[PDB]
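I have placed the structure first, in the form of C-alpha cells, so that the comments after it can refer back to it.
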Amino acid sequence: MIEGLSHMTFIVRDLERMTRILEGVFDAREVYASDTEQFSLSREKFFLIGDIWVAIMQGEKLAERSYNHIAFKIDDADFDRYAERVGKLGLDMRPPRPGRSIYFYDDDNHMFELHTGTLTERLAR
Amino acid sequence: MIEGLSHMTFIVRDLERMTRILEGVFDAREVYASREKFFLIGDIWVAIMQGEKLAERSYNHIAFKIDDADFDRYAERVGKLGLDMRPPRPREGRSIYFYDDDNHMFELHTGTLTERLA
Ligand SMILES: [Mn+2]
Ligand SMILES: [Mn+2]
C-alpha cells in the first residue's frame, strides 16, 4: 500500500532563484541545504509547504514547456492575492480563464497550478 | 495560504497503458473517464491527458511513500509491467526508480524527511 506522497523533486539551473519562487509563491520553508556541508559538490535544498516535501537540485532546466503540471490547493478568496504574488516574482503565466486556476512557470520550464476547486466539484460538473 | 496538494497531471500518448501503470504500480482507482481520465491514489488526485511524450528524460520526479516491508513486492509490480527500472541499490532508507511509457520518472521511497535529515 502507498502511504501518501513522499516528495516532489525539481532540477533547476539557479537554486537561489528557485528558493525565492518557492518562498514567494507557496510560503515554502527551507529545512535543509547541502551547502551547510564541507566538500559536497552537488547542491540541493529541501523545503516544506505545509507537510509537503519539495526537493530542488541544481542542474539543467527542462528542454521545453509542456502541460505536465503539479497543482496546489488555495481558497477562492485568495485567488487575486496569489496572482499578485506570481506577478511580483516576474513569472510567466497562462491567461486567467473567463473552481478556477492560476497556471505559471518557474524559471526552468516547470508548470505549476494554484487551483480553488475540488475533485468532487470537478466530477459533478 | 496553501491548503495542500490539489492534483498532479501527466500528459501521455496512450491512456490505456498509463491506466495500467497507475493501477498496477500505485493501486490507483479510476474516478473519471484523446481525452482525460482522473484517478485517486489514496487521496491524491491524478489527472492524465492524451498528448505528446516529454521530448527528453530528466531526474525531475514524483515520489510516493511505501513501507520497507513492501519493497520487494513493489519492485515486482514495476518489473511485471516491463517498465524501465533502475536495479535497486542493495540495502535502511530505500528507493525504486522507474520511467512510465512517457518519460515521467517516478520513485517509491521507504524513508521519511525526518530520517533523511539525520
Ligand atoms: Mn490542473
Ligand atoms: Mn527522490
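Numbering, chain B: per Swiss-Prot, residues 1-33, 42-99, 103-129 in sequence.
Technique stated in the header: X-ray crystallography, 1.8 Å.
Any Cβ shown, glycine's included, is placed from N, Cα and C.
Under the heading active site, proton acceptor, Swiss-Prot lists B:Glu44, citing a curator's inference as support. Packing around B:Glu44 (mutagenesis position) is summarised by its Cβ count: 14 other Cβ atoms lie within 10 angstroms of its Cβ, all protein chains included.
Per Swiss-Prot, Mn(2+) binding site is recorded for B:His7, B:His69, B:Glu118. B:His69 (Mn(2+) binding site) carries a strand DSSP state (E or B).
Quoted from Swiss-Prot, the note on mutagenesis experiment B:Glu44 to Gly is: Decrease in activity.
Proximity to chain A, taken as a Cβ less than 8 Å from one of its Cβ atoms, holds for B:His7, B:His69 among the recorded positions B:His7, B:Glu44, B:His69. The recorded positions near ligand 1, defined by a Cβ under 6 Å from one of its atoms, do not include any of B:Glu44, B:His69, B:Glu118. For B:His7 (Mn(2+) binding site), other Cβ atoms within 10 Å of its Cβ number 22.
Taken in sequence order, the recorded positions B:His7, B:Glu44, B:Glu118 that lie near ligand 2, meaning a CB under 6 Å from one of its atoms, are B:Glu118. The Cβ neighbour count for B:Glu118 (Mn(2+) binding site), using a 10 Å radius and every protein chain shown, is 19. Separation of the C-alpha atoms of B:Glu44 (mutagenesis position) and B:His69 (Mn(2+) binding site): 21 Å, rounded to the nearest whole number.
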